[PDB]
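Asks: Got a structure here, written out as C-alpha cells. Questions coming.
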Amino acid sequence: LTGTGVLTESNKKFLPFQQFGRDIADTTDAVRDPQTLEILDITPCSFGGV
Amino acid sequence: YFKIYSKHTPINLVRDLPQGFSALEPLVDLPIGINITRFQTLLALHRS
Ligand SMILES: *[C@@H]1O[C@H](CO)[C@@H](O)[C@H](O)[C@H]1NC(C)=O
Ligand SMILES: *[C@@H]1O[C@H](CO)[C@@H](O)[C@H](O)[C@H]1NC(C)=O
C-alpha cells in the first residue's frame, strides 16, 4: 500500500481483526504497522492555494 | 478462503432465538482451496 502523509498517534479503538481504515474516497486513513502491530493514523500532508 | 465469523452472546431465553442485534466478528480466515457443497454438524453423546 503506497501513499504520502504524516503518521501520528491515534485514539481509534481498532478491533483485533481490523487492520486499516478508509475514508469516503476509500483512500487509507489509518493503518496497522507490521512487526509492532501499533495503529498509526494517516493524515494527508498540508496543502493549499498560493 | 473459508471464512468463519463468530459471536458469543449471554442469553436467558428458554426456547427460541432471542430478538436483538449482535454483529459477528470474523474469527478465522481459513486457506483451504477446496470444493464444499454439503455439510454436517457434530454433536456429543452422554453415556450412563
Ligand atoms: C514480526 O511480525 C509479527 C506479526 O507480523 C509479530 O507478531 C512479531 O512480534 C514481529 N517480530 C518482530 C521482532 O518485530
Ligand atoms: C463442486 O462439486 C460439485 C459436485 O459435487 C460440482 O457440480 C461443482 O461444479 C464443483 N465446484 C467446483 C468449484 O469445483
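For chain B, we keep the numbers from Swiss-Prot: what you see runs 200-247, in order.
Using the three backbone atoms N, Cα and C, a Cβ is placed for every residue, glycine included.
A mutagenesis experiment is reported in Swiss-Prot for this position, B:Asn234 to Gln, and the note states: Increased resistance to neutralizing antibodies. Annotation of the natural variant B:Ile210 to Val in Swiss-Prot: In strain: Omicron/BA.2.75. Under its natural variant annotations, Swiss-Prot gives B:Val213 to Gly the following note: In strain: Omicron/BA.2, Omicron/BA.2.12.1, Omicron/BA.2.75, Omicron/BA.4, Omicron/BA.5, Omicron/BQ.1.1. According to Swiss-Prot, the natural variant B:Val213 to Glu carries the following note: In strain: Omicron/XBB.1.5, Omicron/EG.5.1. Looking at Swiss-Prot, you'll find the natural variant B:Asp215 to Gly noted as follows: In strain: Beta/B.1.351. While the structure shown retains the original residue, Swiss-Prot records the natural variant B:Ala222 to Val with this note: In strain: 20A.EU1.
Have a look at these and tell me how they're positioned relative to everything else.
Replies: Remark: B:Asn234 (mutagenesis position) has no non-local neighbours by Cβ distance under 8 Å and separation of at least 6 in sequence. B:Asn234 (mutagenesis position) carries neither a helix nor a strand DSSP state and counts as coil.
The C-beta environment of B:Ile210 (variant position), restricted to residues of the same chain at least 6 apart in sequence and closer than 8 Å, consists of B:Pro217.
All protein chains included, B:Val213 (variant position) registers 5 other Cβ atoms within 10 Å of its own Cβ.
Long-range Cβ contacts of B:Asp215 (variant position) within its own chain (separation 6+, distance under 8 Å) are none.
Under 8 Å, Cβ to Cβ, and six or more positions away along its own chain, B:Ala222 (variant position) finds B:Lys206.
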Asks: Those variant positions, B:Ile210, B:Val213, B:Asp215, B:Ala222: which ones have a Cβ sitting under 6 Å from ligand 2?
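Replies: Cβ < 6 Å from ligand 2: none of the variant positions.
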